[PDB]
Amino acid sequence: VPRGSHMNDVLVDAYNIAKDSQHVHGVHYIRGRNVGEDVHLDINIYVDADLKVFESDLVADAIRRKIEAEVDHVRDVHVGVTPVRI
Amino acid sequence: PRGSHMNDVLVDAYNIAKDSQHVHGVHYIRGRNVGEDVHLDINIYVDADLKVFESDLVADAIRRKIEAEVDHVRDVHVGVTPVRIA
């Protein structure tokens, strides 16, 4: 059974990074799963539906990198995108 | 859709789940911003040999306690994952 003692910091720090990153209209959803002592993270951000895919791709990837570099106990981070018209 | 309550919702709900009576640990937690609301899916590890009516009461006490205590939450779902340490 996974320990879980880091879930709260992981979710908070990752959400805070995602929410204020460039081109994000808001966070759509965030999911954390305890595995061993660490957390697997799935975050999904709202972006402009007219963004080019190569642009949404850079945005998602900057967020992923920044979460990986800054947030302890994160094992695996996926950042997905939901298009919205603005 | 603002998302400013996600952090408190996830932290408070996680804490309630994790310190409830028959939970070995939290398996996963998911929050989704809907309008001003957060929709919450939380999944707890319980003893595989618990009776189903018991795990049902446990999940339901956690759901109620989250609904009663955590602001900005709608449609809380509490799911169960059995684990046999045996």
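Residue 1 is the first one shown; counting continues down the chain.
We read in the header that X-ray crystallography, 2.2 Å was used to get this structure.
Each Cβ is built from the backbone N, Cα and C atoms, and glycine gets one as well.
In the three-state DSSP reading, A:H40 (Zn(2+) binding site) counts as strand. A 10 Å cutoff on Cβ-Cβ distances gives A:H40 (Zn(2+) binding site) a total of 18 other Cβ atoms nearby, all chains included. Among the features that Swiss-Prot reports, Zn(2+) binding site is placed at A:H40, A:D42, A:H78.
According to Swiss-Prot, the mutagenesis experiment A:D42 to A (Swiss-Prot position 247) carries this note: Isolated CTD does not bind metal. A simple way to gauge crowding: the CB of A:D42 (mutagenesis position) has 16 other CB atoms within 10 angstroms, across all the protein chains here.
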Using an 8 Å cut-off from the Cβ centroid of A:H40, A:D42, A:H78, can you name the remaining same-chain residues around the Zn(2+) site, in sequence order? A:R31, A:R33, A:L41, A:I43, A:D76, A:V77
Cβ neighbours within the same chain of A:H78 (Zn(2+) binding site) - under 8 Å, at least six residues apart: A:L41, A:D42, A:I43, A:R64
